[PDB]
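> Below: one structure in structure tokens.
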Amino acid sequence: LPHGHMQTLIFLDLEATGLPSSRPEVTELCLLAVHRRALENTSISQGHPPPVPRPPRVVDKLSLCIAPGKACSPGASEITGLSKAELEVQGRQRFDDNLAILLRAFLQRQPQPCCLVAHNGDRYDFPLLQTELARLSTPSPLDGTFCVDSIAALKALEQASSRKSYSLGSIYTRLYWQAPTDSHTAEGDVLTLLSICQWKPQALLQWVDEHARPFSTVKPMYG
Amino acid sequence: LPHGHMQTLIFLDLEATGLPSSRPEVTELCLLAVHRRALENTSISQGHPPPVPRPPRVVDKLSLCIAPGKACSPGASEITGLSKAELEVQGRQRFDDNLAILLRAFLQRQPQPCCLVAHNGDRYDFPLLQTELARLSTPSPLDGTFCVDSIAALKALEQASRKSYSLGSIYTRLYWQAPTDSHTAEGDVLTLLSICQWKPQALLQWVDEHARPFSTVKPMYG
Ligand SMILES: O=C1c2ccccc2C(=O)c2c1cc(S(=O)(=O)O)c(O)c2O
Ligand SMILES: O=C1c2ccccc2C(=O)c2c1cc(S(=O)(=O)O)c(O)c2O
Ligand SMILES: O=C1c2ccccc2C(=O)c2c1cc(S(=O)(=O)O)c(O)c2O
Ligand SMILES: O=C1c2ccccc2C(=O)c2c1cc(S(=O)(=O)O)c(O)c2O
Ligand SMILES: [Mn+2]
Ligand SMILES: [Mn+2]
Ligand SMILES: [Mn+2]
Ligand SMILES: [Mn+2]
């Protein structure tokens, strides 16, 4: 194990203004922190399909709307339900120093080591978050935090139980024969991700322990 | 009128170790922050019963489990699903200085003035929170924040339209449906949001009229 057993998994999702080529900015961020014990305690999935698992009782959750410096593209606004104008008239602040202080205090409540888990995190969420943080005067709150992409995890897990779509929704529906709730909201997508990670909790944890890498090594989306 | 128009409503709920006479400690806290515009934007309740309103798109949420210094009573544990032992084995921290910093930075993201809204807040949530904060070495993050009890609000609103004013009884009267996730902090906050969205304009006006400084709330115990 490269960095020992992860004590906390933080399921993470972002909404944003557009695609990577647009140099996008985060409009919404959700963190859901679960102790490894909470995950291993979800009862094994029986039935075909199994019921969507119960979320663990003990969770910490943070969900924030964030005013971007630039407009959301039409695609972003339509599917996320967020826009710059609406965020601003509801007094949302920018991704700023106070937000990093908030993230730091939130992370401090979680036992270490801690691992961020995000769907397609390696290509979107992690590089974008790094970019947002690098622009602040506050040091990164994620510097001692680990991270993993759940696409690769579910590829491994599904490979073993046994070409397929690994979109968040396709995975969820394949496992549970149910449409995801509140897709393209940060919180909604985090909850869907939690559910798919609860499918085979022990195997998911082991994969996470094996593949967790320092967030500090994630390259920014743009500079 | 007394402190102008509240720009943000923060719906709040707490779970705890027991009844007031037990000198209880918080085991769970949920804050849900909504701009007054988001509340005014929920479409008018039509039909009898009306559909449970849609939560606004734009919300900020914080939900935290907190290790108490003392054991939960048997009643608490059974109904809340939380205990000291389980909270501790999952590494939950106490209500401490870092928690206040977290609360402060969360509040700082909201336009002022800001008003806490809690069901029976005047008798339980507000005095307990005051007690928990007064224990800390960091000044209260709620010092410039206002607060109101949604029991009185819903009494007024429903009067204008003998009844139980338990959270679930109000919800069921309005929406003819049982609430979900009762006696979880977040579950109870969501239920409260739904009942406050019943008559958004009237609710806001009541809140504007009754908002009082949180700094004037007396601690549950010393
Ligand atoms: O592909 C994505 C995407 C992929 C993974 C995580 C997040 C996003 C995302 O947030 C996003 C995307 C596309 C658009 S687009 O079609 O309008 O240019 C958006 O506006 C937008 O916000
Ligand atoms: O492809 C998109 C997308 C495309 C067009 C407009 C909006 C989005 C979008 O909002 C989005 C997307 C993907 C993810 S995912 O791949 O990381 O599950 C998201 O979390 C997410 O919010
Ligand atoms: O009155 C409460 C109460 C009121 C408002 C918010 C939260 C609680 C609460 O959490 C609680 C209460 C009573 C008991 S008791 O009957 O077993 O002593 C509990 O165990 C317990 O957890
Ligand atoms: O009376 C209780 C109670 C009694 C015994 C065990 C547990 C609880 C409890 O958990 C609780 C209670 C009241 C409220 S309320 O009056 O503010 O809606 C709550 O929010 C809440 O969580
Ligand atoms: Mn995503
Ligand atoms: Mn998303
Ligand atoms: Mn309550
Ligand atoms: Mn409650």
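We number chain B the same way Swiss-Prot does; the residues here are 6-166, 174-234, in that order.
When the header is checked for method, it gives X-ray crystallography, 2.2 Å.
Placed from the backbone N, Cα and C atoms, the Cβ positions cover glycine too.
Annotation comment: Swiss-Prot describes B:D18, B:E20, B:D200 as Mg(2+) 1 binding site, evidence class experimental evidence. For B:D18, the entry in Swiss-Prot reads Mg(2+) 2 binding site. The substrate binding site feature in Swiss-Prot is assigned to B:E20, B:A21, B:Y129, B:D200. Among the mutagenesis experiments that Swiss-Prot reports, B:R114 to H is described with the note: Reduces activity. Loss of endogenous retroelement metabolization. According to Swiss-Prot, the mutagenesis experiment B:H124 to A carries the annotation: Strongly reduces activity. B:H195 to A appears in Swiss-Prot as a mutagenesis experiment; the accompanying note says: Loss of activity. Loss of endogenous retroelement metabolization. Residues or ranges marked as active site, proton donor/acceptor in Swiss-Prot (evidence: experimental evidence): B:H195. According to Swiss-Prot, the experimentally introduced change B:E198 to K is described as follows: Impaired ability to associate with CGAS-DNA droplets. According to Swiss-Prot, the experimentally introduced change B:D200 to N is described as follows: Reduces activity. Loss of endogenous retroelement metabolization. According to Swiss-Prot, the mutagenesis experiment B:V201 to D carries this note: Reduces activity. Loss of endogenous retroelement metabolization.
I would like each feature placed in context: is it buried or exposed, what are its neighbours, and how far apart are things?
Within the same chain, residues at least 6 positions away in sequence whose Cβ sits under 8 Å from that of B:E20 (Mg(2+) 1 binding site) are B:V31, B:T32, B:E33, B:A81, B:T85, B:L87, B:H195, B:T196, B:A197.
In the three-state DSSP classification, B:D18 (Mg(2+) 1 binding site) falls within a strand. Using a 10 Å Cβ-Cβ cutoff, B:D18 (Mg(2+) 1 binding site) registers 27 neighbours.
Its own atom aside, the Cβ of B:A21 (substrate binding site) has 26 Cβ atoms within 10 angstroms in the protein chains shown.
Around B:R114 (mutagenesis position), the same-chain residues six or more apart in sequence whose CB sits under 8 Å from its CB are B:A38, B:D65, listed in sequence order.
DSSP assigns B:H124 (mutagenesis position) to coil, not to a helix or a strand.
Under the three-state DSSP scheme, B:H195 (mutagenesis position) falls in the coil class.
Every protein chain shown contributes to the tally, and the Cβ of B:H195 (mutagenesis position) ends up with 18 other Cβ atoms within 10 Å.
Note: B:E198 (mutagenesis position) has non-local neighbours B:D18, B:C35, B:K66, B:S68, i.e. same-chain residues 6+ apart with C-beta under 8 A of its own C-beta.
When secondary structure is read from DSSP and collapsed to three states, B:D200 (mutagenesis position) falls in the helix class.
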> Quick check on the gap: how many Å separate the Cα of B:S166 from the Cα of B:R174, given the 7 unmodelled residues in between?
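Here the endpoints' Cα atoms lie 15 Å from each other.
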> Run a quick check on B:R114, B:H195, B:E198, B:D200, B:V201: which of these mutagenesis positions have any Cβ-Cβ distance to chain A under 8 Å?
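The answer, in sequence order, is B:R114, B:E198.
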> Roughly how many Å lie between the Cα atoms of B:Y129 (substrate binding site) and B:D200 (mutagenesis position), rounded to a whole value?
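Here the two Cα atoms lie 14 Å apart.
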> To see if you understand the setup: which same-chain residues, six or more apart in sequence, place their Cβ under 8 Å from that of B:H124 (mutagenesis position)?
B:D18, B:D130, B:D154, B:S155, B:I156, B:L179, B:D200, B:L204
> Any same-chain residues 6+ apart from B:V201 (mutagenesis position) with CB under 8 Å of its CB? Would you list them in sequence order, or say none?
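The answer is B:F16, B:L17, B:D18, B:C35, B:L36, B:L37, B:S68.
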> Quick test of your reading of the structure: among the recorded positions B:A21, B:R114, B:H124, B:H195, whose CB sits under 6 A from ligand 3?
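Near the molecule: B:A21.
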> Within 8 Å of the Cβ centroid of the substrate site residues B:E20, B:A21, B:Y129, B:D200, which other residues of the same chain have their Cβ?
B:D18, B:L19, B:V31, B:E33, B:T85, B:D130, B:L133, B:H195, B:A197
